[PDB]
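> Attaching a single structure in structure tokens format; questions to follow.
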Amino acid sequence: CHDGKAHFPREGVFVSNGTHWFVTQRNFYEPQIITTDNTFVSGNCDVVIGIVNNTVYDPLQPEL
Amino acid sequence: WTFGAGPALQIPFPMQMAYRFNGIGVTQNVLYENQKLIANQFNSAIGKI
Ligand SMILES: *[C@@H]1O[C@H](CO)[C@@H](O)[C@H](O)[C@H]1NC(C)=O
Ligand SMILES: *[C@@H]1O[C@H](CO)[C@@H](O)[C@H](O)[C@H]1NC(C)=O
Ligand SMILES: *[C@@H]1O[C@H](CO)[C@@H](O)[C@H](O)[C@H]1NC(C)=O
């Protein structure tokens, strides 16, 4: 969940190491930061069951 | 399906379905938004066997 929107992975799954959330491919553990370039948005944060709160990184803002 | 090609790997059932929906060309968000509808249709289909 981010800013009231539901973000889903383009590929792979979301996993937590106990303190931080990452997105990784299913057949081999190789975690990366969750960003707008590896997720897609569909529906709001209220429609998905089991949805959790986090921040999704936007790679374009640091240069603006 | 993982236990059929190696060690068994636990997964939430709703996520197992999400993979199976992607496998037929239907974006996984369809499952989550309609999880209750899908579970209900399943329950009915099994009951009629
Ligand atoms: C999770 O990964 C982050 C980044 O490497 C690390 O800082 C944090 O300590 C890890 N958490 C645990 C419980 O290992
Ligand atoms: C997961 O299952 C437990 C029961 O063991 C239940 O209390 C919990 O609410 C469930 N969480 C989700 C997201 O379904
Ligand atoms: C996420 O945080 C909001 C407050 O901004 C809260 O209302 C909502 O219930 C939280 N959702 C989850 C899954 O923790």
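Here chain A follows Swiss-Prot for its numbers: 1082-1145, in order, are the residues you see.
Technique stated in the header: electron microscopy, 3.1 Å.
Backbone N, Cα and C atoms are what each Cβ position is placed from, and that goes for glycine too.
Pulled from Swiss-Prot, these are the listed features:
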| type | residues | note |
| --- | --- | --- |
| VARIANT | A:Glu1092 to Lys | In strain: Theta/P.3 |
| VARIANT | A:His1101 to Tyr | In strain: Theta/P.3 |
| VARIANT | A:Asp1118 to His | In strain: Alpha/B.1.1.7 |
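Please go over these features one by one and say how buried each is and what sits next to it.
Secondary structure at A:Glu1092 (variant position), as computed by DSSP, is coil. Neighbours of A:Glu1092 (variant position), defined as other CB atoms within 10 A of its CB across all chains, total 11.
The Cβ of A:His1101 (variant position) lies under 8 Å from the Cβ of no residue that is in the same chain and 6 or more residues away along the sequence.
Long-range Cβ contacts of A:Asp1118 (variant position) within its own chain (separation 6+, distance under 8 Å): A:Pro1140.
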